[PDB]
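For reference, the structure is listed below as structure tokens.
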Amino acid sequence: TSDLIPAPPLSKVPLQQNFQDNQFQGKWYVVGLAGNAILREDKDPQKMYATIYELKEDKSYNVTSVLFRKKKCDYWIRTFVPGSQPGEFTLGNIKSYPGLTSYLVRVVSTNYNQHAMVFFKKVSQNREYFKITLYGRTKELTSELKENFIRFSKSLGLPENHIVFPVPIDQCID
Ligand SMILES: [Ac+3]
């Protein structure tokens, strides 16, 4: 048994105009995280993690995420394959992820050198999950970019308790 806020229609999710795949590369901090499986946990607050985007020769991304868990750095690797339009991706080698039938990435907005908002949607065990990440080139962003991210998350049907601001750390992500 699982009850989820429904994924929004893709029509409610803007695409960054004239996306530049080369400028999106490098390290992003996860400064904000919202979604239908994200819950605030005042007990054990979510620690910031980082995601590195590297363009391969075929223009897919190697996407490496690093998080600090159980006193160690945990790495996870994804391939993002260019999809229907610049700034949209599907997941490479979906067969290797048990239960995963669908995975979509849309870059909603970025200025490449400070911030980005990225929409993800997937179907895993026939359940439809979506999330939005607010990416920072640094571990802090303005109140203005954070409130913009809260506004965008709420427009997609998420309440406040499905919106978190991971806490800055130094381990693994520097
Ligand atoms: Ac995922």
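Here chain A follows Swiss-Prot, giving residues 24-197 in order.
Backbone N, Cα and C atoms are what each Cβ position is placed from, and that goes for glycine too.
In sequence order, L114, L123, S125, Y126, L127, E151, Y152, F153 are the residues of the chain that are 6 or more apart from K145 (mutagenesis position) and have a CB within less than 8 Å of its CB. Per Swiss-Prot, carboxymycobactin binding site is recorded for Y72, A73, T74, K145, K154, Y158.
According to Swiss-Prot, the enterobactin binding site annotation covers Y126, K154, on the basis of a large-scale study or a structure entry. DSSP assigns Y126 (enterobactin binding site) to a strand in the three-state reduction.
What Swiss-Prot says about the mutagenesis result for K145 to A is this: Strongly reduced affinity for catecholate-type ferric siderophores; when associated with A-154.
For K154 to A, Swiss-Prot lists a mutagenesis experiment annotated as follows: Strongly reduced affinity for catecholate-type ferric siderophores; when associated with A-145. In sequence order, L56, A57, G58, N59, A60, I61, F142, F143 are the residues of the chain that are 6 or more apart from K154 (mutagenesis position) and have a CB within less than 8 Å of its CB.
Note: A73 (carboxymycobactin binding site) has non-local neighbours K50, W51, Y52, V53, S88, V89, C195, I196, i.e. same-chain residues 6+ apart with C-beta under 8 A of its own C-beta.
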